[PDB]
Amino acid sequence: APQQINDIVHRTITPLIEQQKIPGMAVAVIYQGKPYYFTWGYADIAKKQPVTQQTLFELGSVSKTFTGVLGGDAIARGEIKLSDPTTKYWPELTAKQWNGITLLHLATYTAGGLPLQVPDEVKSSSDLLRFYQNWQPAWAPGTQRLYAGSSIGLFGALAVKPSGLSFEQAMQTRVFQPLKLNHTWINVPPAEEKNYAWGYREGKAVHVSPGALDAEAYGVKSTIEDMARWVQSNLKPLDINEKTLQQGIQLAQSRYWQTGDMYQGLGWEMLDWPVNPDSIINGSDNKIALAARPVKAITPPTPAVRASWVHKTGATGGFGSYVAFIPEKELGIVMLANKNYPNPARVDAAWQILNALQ
Ligand SMILES: *C(=O)[C@@H](NC(=O)/C(=N\OC)c1csc(N)n1)[C@@H]1N=C(C(=O)O)C(=C)CS1
């Protein structure tokens, strides 16, 4: 690393780890195209395994970025349109509240109050139809954004129906493989388990459990290297040889709705750069990030704007992550930790690092 990068990383990450008691963390900095890696602490406290560049972290809701891109790749292949009604892909959704709710609404949390999580009692396919058939909206479609795994989760499950593939198999073949993300998994294969960090919640070692629509909303595990390569791929999508993937990435950073000073893409969220850091830092706090807000349609959607801060927070019960980049500045960051610590602490550290490098 250039000395600039070590100094701001160490001066920023050391106090964060101490403040938050994070057992293991990996950071990548993307700077003038190339990634620079830092690791601290333990993947596995008990067995004294260090965090390395090969350690797998659970990405949590950062998985929604892969989901948004794969959905974008399906649009670009001609298989779906964001203007299609939900019912085109799930006809059994016959309850009348589903009228007028499109793929766009699902992908962007604007369907009218679909909930944060799919409840744990929803295990089977028929439980899932049931859950969506019996849900009643809080609002008309396309008036309020409420951040929701049940919403983007359903988008991803529907968006792969036309391809004929499982969502897993579509993600593998259409996103992971072409980008050479070869240590990124929805299901960790048994031979790779030795690299799988434990998550820590109130001291207990934990992994994420199976759940309805887990792959679509929070199901990806990856390494700091592969996540660096995911950021580079989203920073510079024209370098990607597969046409539909290249367009898919650009569709996921298109601006569909605005609330306050933020815009909703497909899994990614964006703000104009130069950004006010107060708004990203405070905006990431759950009190705000999880609240319903009114949305203004961007008519028509703005194509990926280079001069943007593009980002996503994610957590599971035992992990906490964050990815942010700025395409105009050829700059990005990935922060993976095996503890779920508050979002504003993540964003503030990323902001400290990146504004220092621009
Ligand atoms: C995304 O990260 C998603 N998070 C979750 O679904 C979980 N935990 O979040 C704190 C989760 C999934 S499986 C498991 N054991 N835990 C949504 N994101 C957030 C977030 O802070 O980004 C949440 C508020 C919970 S829901």
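Here Swiss-Prot sets the residue numbers for chain A, with the shown residues being 20-377 in order.
The way this entry was determined, per its header, is X-ray crystallography, 2.1 Å.
Note that Cβ sites are derived from N, Cα and C of the backbone, with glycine treated the same way.
Neighbours of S80 (mutagenesis position), defined as other CB atoms within 10 A of its CB across all chains, total 20. Under DSSP, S80 (mutagenesis position) is assigned to a helix (H, G or I) in the three-state scheme. One mutagenesis experiment catalogued in Swiss-Prot, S80 to D, E or G, is accompanied by this note: Loss of activity.
Per Swiss-Prot, the feature active site, acyl-ester intermediate maps to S80; the stated evidence is experimental evidence.
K83 to Q or T appears in Swiss-Prot as a mutagenesis experiment; the accompanying note says: Lowers activity more than 1000-fold and increases protein stability.
Note on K83 (mutagenesis position): other Cβ atoms within 10 Å of its Cβ, all shown chains, come to 31. The mutagenesis experiment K83 to R is recorded by Swiss-Prot, whose note states: Lowers activity more than 2000-fold.
Annotation of the mutagenesis experiment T86 to I in Swiss-Prot: Increases activity about 200-fold with respect to cefotaxime. Reduces activity about 8-fold with respect to cephalothin. Reduces thermodynamic stability. Cβ neighbour count for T86 (mutagenesis position) (all protein chains, 10 Å cutoff from its Cβ): 31.
Secondary structure at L135 (mutagenesis position), taken from DSSP and collapsed to helix, strand or coil, is coil. Swiss-Prot lists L135 to A among its mutagenesis entries, and the accompanying note reads: Reduces binding affinity of inhibitor compound 3 about 4-fold.
What Swiss-Prot notes for the published mutagenesis of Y166 to E is this: Lowers activity more than 1000-fold. Secondary structure from DSSP puts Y166 (mutagenesis position) in coil.
Close to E235 (mutagenesis position) in the fold, though at least 6 residues off in sequence, lie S82, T86, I171, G172, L173, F174, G175, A176, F186, each with a CB less than 8 Å from its CB. Record note (Swiss-Prot), mutagenesis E235 to K: Increases activity about 150-fold with respect to cefotaxime. Reduces activity about 5-fold with respect to cephalothin. Reduces thermodynamic stability. The unchanged residue is displayed.
Annotation of the published mutagenesis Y237 to G in Swiss-Prot: Increases activity about 180-fold with respect to cefotaxime. Reduces activity about 100-fold with respect to cephalothin. Reduces thermodynamic stability; the original residue is retained in the structure shown. Taken residue by residue with DSSP, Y237 (mutagenesis position) is part of a helix. Taking Cβ-Cβ distances under 8 Å and a sequence separation of 6 or more, the neighbours of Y237 (mutagenesis position) in its chain are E77, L78, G79, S80, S82, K83, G168, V227, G333, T335.
Among the mutagenesis entries in Swiss-Prot is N305 to A, noted as: Reduces binding affinity of inhibitor compound 1 about 17-fold. If you take the C-beta of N305 (mutagenesis position) and look for same-chain residues 6 or more apart in sequence within under 8 angstroms, you find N362.
Under the three-state DSSP scheme, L309 (mutagenesis position) falls in the coil class. Under mutagenesis, Swiss-Prot gives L309 to A with this note: Reduces binding affinity of inhibitor compound 3 about 30-fold.
Long-range Cβ neighbours of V314 (mutagenesis position) (same chain, at least 6 residues apart, Cβ-Cβ under 8 Å): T129, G161, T162, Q163, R164, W276, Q277, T278, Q283. Annotation note: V314 (mutagenesis position) sits in a coil segment as assigned by DSSP. Recorded in Swiss-Prot as a mutagenesis result, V314 to E carries the remark: Increases activity about 100-fold with respect to cefotaxime. Reduces activity about 5-fold with respect to cephalothin. Reduces thermodynamic stability.
There are 20 other CB atoms within 10 A of the CB of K331 (mutagenesis position), with all protein chains counted. Among the mutagenesis experiments that Swiss-Prot reports, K331 to A is described with the note: Lowers activity more than 1000-fold.
Proximity of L309 (mutagenesis position) to non-local residues of its own chain (separation of 6 or more, Cβ distance below 8 Å) is seen for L135, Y166, given in sequence order. With a cut-off of under 6 Å between the Cβ and any atom of ligand 1, the mutagenesis positions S80, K83, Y166 reduce to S80. Residue environment of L135 (mutagenesis position) contains 12 other Cβ atoms, counted within 10 Å of its Cβ in all protein chains. All protein chains shown were included, and the count of other CB atoms within 10 Å of the CB of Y166 (mutagenesis position) stands at 21.
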